[PDB]
Amino acid sequence: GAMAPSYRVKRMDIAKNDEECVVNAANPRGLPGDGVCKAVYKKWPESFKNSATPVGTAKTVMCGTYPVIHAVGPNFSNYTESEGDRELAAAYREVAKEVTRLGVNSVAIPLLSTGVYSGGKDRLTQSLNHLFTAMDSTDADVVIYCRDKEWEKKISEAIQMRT
Ligand SMILES: [Cl-]
Ligand SMILES: [Cl-]
Ligand SMILES: [Cl-]
């Protein structure tokens, strides 16, 4: 475990992370995709061997000894708000199980279903609160990665609120 488990947020490419493992915002078919998924494919392409997994699940594949946890959030274009909310919570619970199983002291994590799977809605708070619900019982240092300046401020505020 980390000596004093923390949450932090950084605004940069998750492919440049300083953590012991990464969570990919994956598609169910293990395809290169767009956004975070494409960045992850360029940095760790070996981790896409047999990475396909259903919505609401996570599947870990090693790139050398570096673990890539492929977490499949729902595409809100296809799911109802209710069913998508259930699958988004479930994907993060599976990430917490994998982080624990791996024995890592730190993890880099993007906000699932906030980009091209958002169905055109702002899901920062929804996605971040499901992240916290899953990760709060883990003792890894969590570093959340985002690209938008206003999102960085809002994520930082939400972390600092609960300290
Ligand atoms: Cl960058
Ligand atoms: Cl997304
Ligand atoms: Cl962002």
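Numbering starts at 1 and runs along the chain as it is shown here.
Recorded method is X-ray crystallography, 1.4 Å.
Every residue, even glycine, has its Cβ placed from backbone N, Cα and C.
Per Swiss-Prot, ADP-D-ribose binding site is recorded for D13, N27, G35, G115, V116, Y117, and the stated evidence type is experimental evidence. In the shown protein chains, 17 other C-beta atoms lie within 10 A of the C-beta of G115 (ADP-D-ribose binding site).
According to Swiss-Prot, the mutagenesis experiment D13 to A (Swiss-Prot position 1343) carries the following note: Partial loss of ADP-ribose 1'' phosphate phosphatase activity. On its own chain, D13 (mutagenesis position) has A39, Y145, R147 as residues at least 6 apart in sequence with a Cβ closer than 8 Å to its own Cβ.
Secondary structure at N27 (mutagenesis position), as computed by DSSP, is coil. Swiss-Prot lists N27 to R or Y (Swiss-Prot position 1357) among its mutagenesis entries, and the accompanying note reads: Almost complete loss of mono-ADP-ribosylhydrolase activity.
Under DSSP, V36 (mutagenesis position) is assigned to a helix (H, G or I) in the three-state scheme. The Cβ neighbour count for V36 (mutagenesis position), using a 10 Å radius over every protein chain in view, is 25. Experimental mutagenesis is annotated in Swiss-Prot for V36 to E or F (Swiss-Prot position 1366), with the remark: Almost complete loss of mono-ADP-ribosylhydrolase activity.
According to Swiss-Prot, the experimentally introduced change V36 to A (Swiss-Prot position 1366) is described as follows: Partial loss of mono-ADP-ribosylhydrolase activity.
Recorded in Swiss-Prot as a mutagenesis result, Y117 to A (Swiss-Prot position 1447) carries the remark: Partial loss of mono-ADP-ribosylhydrolase activity; complete loss of ADP-ribose 1'' phosphate phosphatase activity. Non-local neighbourhood of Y117 (mutagenesis position): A25, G73, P74, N75, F76, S77, each in the same chain, at least six residues away, with C-beta under 8 Å from its C-beta.
Annotation note: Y117 (mutagenesis position) sits in a coil segment as assigned by DSSP. Under its mutagenesis annotations, Swiss-Prot gives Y117 to V or W (Swiss-Prot position 1447) the following note: Almost complete loss of mono-ADP-ribosylhydrolase activity.
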Where the C-beta lies under 6 angstroms from ligand 1, the matching recorded positions among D13, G35, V36, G115, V116, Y117: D13
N27 (mutagenesis position) to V116 (ADP-D-ribose binding site) - Cα separation in whole Å: 11
In sequence order, those recorded positions of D13, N27, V36, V116 whose CB lies under 6 Å from ligand 2: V116
Cβ contacts of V116 (ADP-D-ribose binding site) (under 8 Å, same chain, 6 or more positions away): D34, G35, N75
